[PDB]
Every structure is written in structure tokens, then in C-alpha cells.
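Asker: Quick one: this structure, given as C-alpha cells, is what I'll be asking you about.
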Amino acid sequence: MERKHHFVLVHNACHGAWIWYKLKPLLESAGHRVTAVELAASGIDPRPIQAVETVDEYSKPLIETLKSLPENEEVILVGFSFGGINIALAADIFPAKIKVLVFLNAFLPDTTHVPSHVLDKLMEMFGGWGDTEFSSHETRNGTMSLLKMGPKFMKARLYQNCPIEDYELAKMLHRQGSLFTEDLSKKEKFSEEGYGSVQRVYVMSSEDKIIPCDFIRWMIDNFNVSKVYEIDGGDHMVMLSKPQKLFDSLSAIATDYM
Amino acid sequence: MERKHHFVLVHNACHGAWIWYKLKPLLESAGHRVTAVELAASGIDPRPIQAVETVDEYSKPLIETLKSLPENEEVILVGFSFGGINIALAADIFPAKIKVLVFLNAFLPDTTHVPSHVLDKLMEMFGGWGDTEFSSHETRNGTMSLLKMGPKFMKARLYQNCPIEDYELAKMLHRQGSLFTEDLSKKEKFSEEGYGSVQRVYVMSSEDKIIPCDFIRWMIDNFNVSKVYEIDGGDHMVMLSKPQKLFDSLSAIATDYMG
Ligand SMILES: *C1=[C][C]=[C][C]=[C@]1(*)[C@](*)(O(*)*)C(*)(*)#N
Ligand SMILES: *O(*)[C@@](*)([C@]1(*)=[C][C]=[C][C]=[C]1)C(*)(*)(*)(*)#N
Ligand SMILES: O=Cc1ccccc1
Ligand SMILES: O=Cc1ccccc1
């Protein structure tokens, strides 16, 4: 009996813990423990995104999850898409609780530029927003940029390799959210002693039509990882299009940090 | 090419439109149109159940769905569990917009007794609620009873024939809700001219551990339906445990109500 791990899963913006519904039982059937976090104003969280003005407030459920682990427990901390920013923020707080960070089709921030850097780059490059709806909301500390995916955009750019039932599920659960670009432009840089110090790996899907493979090299060039894993045939929503293969990669990761 | 229909699907308490994620594409593939209503304080609706103090506010998204339909359109209205109550309520308002009511694993109220009658009767005899959490919320109508399912109760009594992924989904998404039994016990009886006038059928799952098949016979004995369909092996959450069979029943229904 090889030693099992505690995986903490962190969803993407505009989604919630539900995205993990296929992966969670897989990992649990192998003996691992799983905590799928629901971030603020996400999923069935009762707050609107407008009430959650900062990335720290957005991430607080994940900080609380880690704070509540018993003394000396460490987890494998998986961040998906914007979830990469969330787990970098957590790692800067609780580095000794994290065995390894798994950046899954994720923004991988560095300790040199402002925290928004990798998001601002993608936003300059990306062309295919489609029917996504962009809006603002003024807060007492400045404009907060909001977004709500449109269904055609979802289909073409996030869910194109998923079963149709998954796409219908997503249409009934996705919500307006934010990438907190303003807030993250004003935040202190991520630290070397906290986030920098934690082991990290990247897991990319070969057919991610939102986080392209050149943009990943660019992020990794800019901030190195231990190892890159590739999921052959995954769309951006890889826990839905290729859950078994994702399990396989996570299981490999767990073996390299036994 | 036979004429296809517009199905309006209404979820159960403590759930949401998401429950229909498997059945929706089956119906759409077959050429039908599908609206899966998200009721108040349900699924991703932004209000807590404490803000939804009556069954009429609970049901308002469905009423609004029917109100918005173009002139002369009629729908196959499907109500699941507590969704039977909701579709009865809607048929008392827009009876001419409904081709047929489909009571799926559902409460089938009558026009003789108070609207809560059939729930009160199950509540009398109901098994064990397991790890379900009950709370009371005070309102300008008096006390509202709230319930939040427990995960053991879910697994045993609602989801026992569902794939484990679907029980995990539901753990991620279920919410505190209400059966509105106080509000329903005070409300005007459903009318014969409205609700009573609409065509109705029943579809039951043979392994429903919440709505047992004797109680269903009792409801149908007390308020007749045109046809009864059974889904062999379905648990309560039949749209997740046997979506294809459910689609087969709805398809048979639709064959009976093309004009
Ligand atoms: C409804 C009615 C009686 C017991 C349990 C429920 C539950 O909310 C469902 N479906
Ligand atoms: O909301 C999407 C997204 C798209 C572009 C950039 C960041 C996030 C996801 N996940
Ligand atoms: O805020 C509007 C916008 C539009 C296209 C790309 C990025 C932002
Ligand atoms: O509706 C409240 C209640 C409480 C205990 C048992 C059964 C029902």
C-alpha cells in the first residue's frame, strides 16, 4: 500500500467546485482524499461577484481550507486556469502546507512582475471572446472588470472536446465572474520565500483553445517548473473532456512527491 | 418527420436546472426544444431560500417562462418531485399553455383538499430523514420550515442507482430549500377549471426510495391521470440514473399529444 495524498482542487473563474465531479471519485477510489474548494461568488456560493471586490476575498475559501488542515499535513494543490493565481496566493501564505503546486491549464505567475502580468499578456493576445459579455462595476477602490461567458464561446473555446451533457451542465451553472485584473495590478509581487519556494509542476492539455501552448512556454520561460505533463486530446475543461488522463497525470505527480 | 414539442422541465426542491443535464441533450437530439427552469433560491439563483417566503415566489420563474411563450404555443410541462406542486400551480394560471402535465416521481395534488394534502400524507409516514438538517425561519407569514439534505440520506434514498459522479455533482450543488408545507396548507385549493382541466400523466420509477409506489397509487387513485408510465430500475433521481429510459417515456408521451 503506497502512501496516499490529500489533493486540494481549485476551479477556474466563472465556474465552481462542480467541475471536479468526475475527477473527485477517481482520486478517492485510489485512496486519496480530495477537497474541492468553492471560491467566493462561485458555484453555489451565495455572494454575487460584485460583492467580492478583491482577489484575496475571492480566494478566502481556499485560505480557510488550508488554515484548517491539522498540524504538519501537506497537500497537493491543484489550480485550474485562474486557479493558478489562487494557488500562488495560497502558497505565499502557507508554503509549508503544500507538497507541490499543480498548475493545470493555468496562469503561472512569477516573482518579478506585478501579479497580473501573465493575465495582462493573455488579454492582449487573445482574439476569440465571441459572445462573452464584458462589464464594469465601480467599487469604492476603483473599477472592477467583470465577465460572463457566452455559450458559443464556451462551446468553441473551452468545451469543444467535452461530451455534450457536460456542455449543457456548464450552461446551467456558469456565472458572471472576474479575473481581478485591476486588483492584481496593484498587489505586491508574489515572494520568493513563500510562493517561489514551493515545488511546482505544469499540466497542459494538447487542445486547449484558451491557454495556447506558445503562451505556456512563454509563462514557463518566464518562471520555471519542475516538470511539464501533457494531456493528449484535452480541451481547456480537461477534468471534463479527459478525466481519466488527468487522473493519470495527477497519480504520476503524487508518485514523484511520495 | 413527426411534429416535435417544447418540453419545460421543473426540478425538485433543494436542486436546480442542473439535474436535467443528461435528459436535455437527448430531447434536443430528437428535435425537441427544452427549457430547464431554475426556480427561486435554487441552483445558481442568487437568492437564499430565506428570501423566498412563499410557494408563489418560489414558482415565479416557471410562471414567467409560460407567460413569455408566443401566442398559441403549448408545452409539455414536466414536474419532478416537489415540481409536481409547481406545475399544478402553473396550470391554474396558464392552463391553455400546457398540452400535458407530466408528474415525474412527483406530488400530484388534487382539487378537493388543501394544496399541501399529498405532502402532509407522505410526511406522516415518511421513513428516516437520516442526516438531513431541519431549521425554522420566521416570516411575516409565520414559520417556514427549511431543509438541507444530508449526504448519507442523499446516497441512500435519492441517488442509490446513480453513477457515483452524479452523487458527487449533487454534493457540490444541492442547497437548503423548502417544501413550503405551511404556505401550502393555507393556500386556496387548486381549481377544476384551471389545473383540473389540463391533461396529466404520471411517470414513476420502480426503485424510488422517497416516493414509494403504494403512495403513488394512492395519489393517482385520489386524482386520476390519463396514463401511467413506469421506469424499471429508476431511483428518485431518474433523470440521472436512467436518463435514456426517461427520454423513452417522454417520447411516448409526446407521440400521444401531437394534434
Ligand atoms: C421531497 C419530499 C419528501 C422527501 C424528500 C424530498 C426531497 O426534497 C426531494 N426530492
Ligand atoms: O474564463 C476563462 C478564461 C478565458 C481567458 C482568460 C482567462 C480565463 C477560463 N477558464
Ligand atoms: O473590456 C473589454 C475588452 C474587450 C476585448 C478584450 C478585452 C477586454
Ligand atoms: O418538518 C420538520 C420535521 C422535523 C423533524 C422530523 C420531521 C419533520
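The chain as shown is numbered from 1 upward.
Per the header of the entry, the method used was X-ray crystallography, 1.8 Å.
Every residue gets a Cβ built from N, Cα and C, even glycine.
Swiss-Prot feature annotations, pasted as is:
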- A:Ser81: active site, proton donor/acceptor (ACT_SITE)
- A:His236: active site, proton donor/acceptor (ACT_SITE)
- A:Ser81 to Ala: Loss of activity (MUTAGEN)
- A:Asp208 to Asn: Loss of activity (MUTAGEN)
- A:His236 to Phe: Loss of activity (MUTAGEN)
Asker: Run through the Cβ atoms and count how many others sit within 10 Å of the one on A:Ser81 (mutagenesis position).
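Answerer: A:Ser81 (mutagenesis position) is surrounded by 26 other Cβ atoms within 10 Å.
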Asker: Counting only residues 6+ apart in the same chain, whose Cβ is under 8 Å from the Cβ of A:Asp208 (mutagenesis position)?
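Answerer: Looking at Cβ-Cβ distances below 8 Å from A:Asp208 (mutagenesis position), excluding near sequence neighbours, one finds A:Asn105, A:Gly234, A:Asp235, A:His236, A:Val238.
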Asker: Helix, strand or coil by DSSP: which one applies to A:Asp208 (mutagenesis position)?
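Answerer: Once the DSSP labels are grouped into three classes, A:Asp208 (mutagenesis position) ends up as coil.
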